[PDB]
Amino acid sequence: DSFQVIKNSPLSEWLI
Amino acid sequence: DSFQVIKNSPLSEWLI
Amino acid sequence: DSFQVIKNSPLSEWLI
Amino acid sequence: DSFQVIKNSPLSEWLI
Amino acid sequence: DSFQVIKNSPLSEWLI
Amino acid sequence: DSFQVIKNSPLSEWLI
Amino acid sequence: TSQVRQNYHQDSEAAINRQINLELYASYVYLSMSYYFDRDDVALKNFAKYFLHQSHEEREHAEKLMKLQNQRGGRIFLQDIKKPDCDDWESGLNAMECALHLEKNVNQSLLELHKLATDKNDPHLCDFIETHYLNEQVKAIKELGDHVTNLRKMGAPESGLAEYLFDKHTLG
Amino acid sequence: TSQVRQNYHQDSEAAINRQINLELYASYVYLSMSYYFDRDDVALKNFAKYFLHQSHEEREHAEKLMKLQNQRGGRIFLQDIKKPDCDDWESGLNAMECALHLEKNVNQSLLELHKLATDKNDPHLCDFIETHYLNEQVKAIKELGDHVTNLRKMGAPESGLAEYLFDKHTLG
Amino acid sequence: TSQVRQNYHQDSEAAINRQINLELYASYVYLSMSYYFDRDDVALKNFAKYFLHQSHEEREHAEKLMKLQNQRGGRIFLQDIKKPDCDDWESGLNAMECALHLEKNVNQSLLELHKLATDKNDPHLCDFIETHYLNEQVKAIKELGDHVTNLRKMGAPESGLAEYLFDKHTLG
Amino acid sequence: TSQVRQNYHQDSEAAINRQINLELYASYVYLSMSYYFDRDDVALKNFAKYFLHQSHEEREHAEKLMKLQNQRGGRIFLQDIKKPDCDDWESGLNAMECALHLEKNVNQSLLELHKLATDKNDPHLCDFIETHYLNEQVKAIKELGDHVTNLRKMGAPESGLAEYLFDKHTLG
Amino acid sequence: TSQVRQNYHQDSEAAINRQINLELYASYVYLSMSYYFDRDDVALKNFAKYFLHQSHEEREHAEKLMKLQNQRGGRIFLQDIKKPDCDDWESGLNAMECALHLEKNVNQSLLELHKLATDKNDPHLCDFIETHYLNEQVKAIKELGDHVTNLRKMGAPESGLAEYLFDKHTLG
Amino acid sequence: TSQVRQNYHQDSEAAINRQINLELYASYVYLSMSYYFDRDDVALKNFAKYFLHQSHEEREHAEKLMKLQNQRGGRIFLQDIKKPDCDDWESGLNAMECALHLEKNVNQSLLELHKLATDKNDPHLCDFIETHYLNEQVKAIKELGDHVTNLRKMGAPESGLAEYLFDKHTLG
Ligand SMILES: [Fe+3]
Ligand SMILES: [Fe+3]
Ligand SMILES: [Fe+3]
Ligand SMILES: [Fe+3]
Ligand SMILES: [Fe+3]
Ligand SMILES: [Fe+3]
Ligand SMILES: [Fe+3]
Ligand SMILES: [Fe+3]
Ligand SMILES: [Fe+3]
Ligand SMILES: [Fe+3]
Ligand SMILES: [Fe+3]
Ligand SMILES: [Fe+3]
């Protein structure tokens, strides 16, 4: 459950 | 900042 | 000759 | 089954 | 400068 | 052929 | 922007940051698995040792992705490491089933991570996943597959003797 | 016809060619046995290792008959290696029963191969079977006989614990 | 409730769980410190190596508290590991100042953790903090204090030569 | 169907089974090559030793594909190993020409096997062919190419001295 | 035309010949860099030693491409090695900037060389670039990136002490 | 102009720069010789190894002249390295004849280089040529002279056995 939340996160939330 | 949030947490939030 | 017979075999003959 | 087929083969089929 | 001259050379100048 | 071209070059072409 | 950045997309940069959290999250689940079997009412030493090794292995997978982001000119962005979804594991077999289901999820994320490098025409990033992550994710799933099938053949989790003997002969 | 051929019958020459296929066929069955126990739903490592050794042993038995045919002046004739008769083995006990039934069939073929050399008055060929094949075929059948009787005493194939412990203590 | 639980308060049990997150959080900050100095525009190898060692040291401090909770009969409760408060460190001196300010905060949490065991009359828990945590928290603060005072004597962070030479002679 | 099966197509599974027969067939041809040069009227010991090594190398290539099918969750399907197409080789040069023509055929089958994994978007299978099969198939063809060109420079197969000296200096 | 040529395009053959000149040209620039720092008015021994190693490394990269062309059945075509574009380097920092700008240009040529093998469906050539050239071109650019950023932090090229200390601690 | 320049003429300085190109050109011809014998249709391994050693020997002769120019206070001037005059060598004997004709040309250039130092009254430069270049150019020509005369005695290049045996016994 917590694994798919991180996986489905848009790429804009992982850029500085 | 994030260190004091965990430190000030009540003990009831750390018991199973 | 015998090498191309095996090579040209359809994939259906190699599944269980 | 396949073992007895080879075993029962006549000797003429094993000479060059 | 000399690096791009070699790099931009057509492939026909590098075959025997 | 290419060896004598370099060898016959005047010394003025080898000074900085 | 970086002086060493060449043929490195923002989408590939952001996908590496997401993968770093996924390996850091995975080591957190393996850390919660190891110390469950250290409990007095569980008491399976080689099960705890096995999941402790898995915890320090997912940490080095996250550290290697953090190192790869620096060579390509990208900038690491860190987020919260979420807590494991389960605070209690039913047994040794149930933990190997939740670890098999975890590795298959990690492997799925690498496949689309490899599918993004290919679309971006990033051949160096494609070779980095194939050499360090794709090959080891298949042995991990295969090994956990063997462990699960050897557990419910002995009669686990109903048989407490089954867990004890697997903990001794296989994991030890 | 060969310059080194002396006291070598065509019937003895043809019987050696038939035996070469029988050892090559036997190693093919042991190859299919080994990688059945490597499967994820079987996962018996020392069963796979045991049948892998048997596969490379029947190959050297076929290579020694190929070498013996050259010293006696005979000419090797090769045929198709047939596929194993079973593509699925029920369990570890069922594989040891199909391997015991296989060795007894190989031993039977050597007995009439020894009965043909004697009729042909070929004393060198008789001694070659007795030294390299007859002695090792009785230890092989005896060893597989022990393995089968130790499996259905523990309760195999119904007991999955029986296969796992035999795989560890006996085969490992 | 646990069969091995004796003289172990719920408040002491809950305070250990809070401390486990504090060491896990601390290793996350040291992980973000190490790979900042691995960046191409920073490029301080022994600064990255120094904070990488600090990262694996706070992980073993969290693992030893996880192990202590099992011996006393307590149950580990895990929460989110929060991301570090800073994603960029100004320089090597600014990182040593944020690491000195971090260790002093960790030491403060152990002092009230020791003040709770004493109030609960838990002498085994008091000796566990004094032996494994109180002594090493003073050397850590003292060592970081030396590092900070040796950096702004050379002229850091204005002097880029100061960081480079400290990285070579002191940290290397 | 398999618990460890992930991103594995039936077409990729069936293509691996076909390749296993192709390596098993190749080792059968090398086995018939080795014992042709062991014949009394041929008597080339290092030619027999060279093709004997090639026989045990194609067997390990078939065993590695059998092992790869188990990790990916596929099921091995075995067929007849066909007899070699030639029961007599004209000479040492003619055998190196029939072995060069064999390796080029094996290499062709791997290229379309790599072209099927790419179409199926199977990046793990693509890397398995490139690492273990594509690199070694080019050295094999190159080495056999050297051997053939060094044989008809000496005057083989007309010159029996040419075969004898190549057997000594090159193959020995 | 070659007996060992299989799945090898003329465009891939011609692109390898172009790459051979690019590595031979690169070693010529590193040769002119090394002996600039050997000059009496420069006198930086470990700068000369560093660029001398880079000179013999680009020569082995050109020799490995010359060897790869022979295994694939291609024919090497050699052209003039052009003289370096600069006969004087301003300083140690200016040389590391002209070497960083050189490696990034070499890496760019490999990316389109990898993009041509993929278009030609040459999977062996793709794996040869990824294993031997793509991985080492990123460490080279990263390492030169570190060296440049550590030079203008100390105050180079204005500070002659900065070059001398970097030459001692880092390059020595 | 240089602080270490003493008794060093411009003509001697320019003649050293010309010699550096002549050794760099010579190693380029030996590089094209080595990889011609690596070809599949040539396949002479010890001929390729012999000319590969000659390639790395002419590079050190050019590096020693580059080093000598720095000690005497001269400045290195680099030009294009011209491609070898022949892209195909008829045989092993034809390559040894083109290498003998090359060394005799290199030796001629050193003789007038020694004749210029003497005219300039440069005794240090005269001793540098005699110690490092004049002595080794006579052994090189003598050794290549032996190799050529031993090749056309066996019947090369008509005899392909002659090249193969010389490649084994002499060059190997
Ligand atoms: Fe991982
Ligand atoms: Fe893993
Ligand atoms: Fe046998
Ligand atoms: Fe046997
Ligand atoms: Fe601590
Ligand atoms: Fe600490
Ligand atoms: Fe193979
Ligand atoms: Fe091969
Ligand atoms: Fe390179
Ligand atoms: Fe490089
Ligand atoms: Fe020389
Ligand atoms: Fe020489």
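All residue numbers given for chain I refer to Swiss-Prot; the residues shown span 6-177 in order.
Header says: electron microscopy, 2.9 Å.
Every residue gets a Cβ built from N, Cα and C, even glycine.
Annotated features, as they stand in Swiss-Prot:
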type	residues	note
BINDING	I:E28, I:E63, I:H66	Fe cation 1 binding site
BINDING	I:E63, I:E108, I:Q142	Fe cation 2 binding site
DOMAIN	I:11-160	domain 'Ferritin-like diiron'
MUTAGEN	I:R23 to A	Abrogates interaction with NCOA4. Fails to localize to punctate lysosomal structures
MUTAGEN	I:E28 to A	Reduces iron binding and oxidation rate; when associated with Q-87
MUTAGEN	I:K87 to Q	Reduces iron binding and oxidation rate; when associated with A-28. No effect on iron binding but the oxidation rate is severely reduced; when associated with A-108
MUTAGEN	I:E108 to A	No effect on iron binding but the oxidation rate is severely reduced; when associated with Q-87
Shortest C-alpha distance to I:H66 (Fe cation 1 binding site) - which of the recorded positions I:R23, I:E28, I:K87, I:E108, I:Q142: I:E28
Tally of DSSP helical, extended and coil residues in the domain 'Ferritin-like diiron' (I:11-160): 112 helix, 1 strand, 37 coil
Number of Cβ atoms other than its own within 10 Å, given for I:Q142 (Fe cation 2 binding site): 20
Same chain, 6+ residues apart, C-beta under 8 Å of the C-beta of I:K87 (mutagenesis position), given in sequence order: I:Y30, I:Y33
Proximity to chain G among recorded positions I:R23, I:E28, I:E63, I:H66, I:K87, where any Cβ pair is under 8 Å: I:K87
Other C-beta atoms that fall within 10 angstroms of the C-beta of I:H66 (Fe cation 1 binding site): 21
Recorded positions satisfying Cβ distance under 8 Å to any chain B Cβ, from I:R23, I:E63, I:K87: I:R23, I:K87
Close in space, distant in sequence - I:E108 (mutagenesis position), Cβ under 8 Å, 6 or more apart: I:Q142, I:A145, I:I146, I:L149
I:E63 (Fe cation 1 binding site) to I:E28 (mutagenesis position) - Cα separation in whole Å: 5
Nonlocal neighbours by CB distance (under 8 Å) for I:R23 (mutagenesis position), same chain, sequence gap 6 or more: I:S114
Additional residues surrounding Fe cation 2, by Cβ distance to the I:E63, I:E108, I:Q142 centre under 8 Å: I:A31, I:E62, I:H66, I:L107, I:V111, I:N112, I:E141, I:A145, I:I146
Cβ-centroid neighbours of Fe cation 1 site I:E28, I:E63, I:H66, 8 Å, sequence order: I:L27, I:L29, I:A31, I:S32, I:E62, I:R64, I:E65, I:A67, I:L70, I:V111
Cβ neighbours of I:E63 (Fe cation 1 binding site) where a neighbour is any other Cβ within 10 Å: 22
Tertiary neighbours of I:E28 (mutagenesis position) (same chain, Cβ under 8 Å, six or more apart): I:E63, I:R64, I:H66, I:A67, I:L70, I:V111
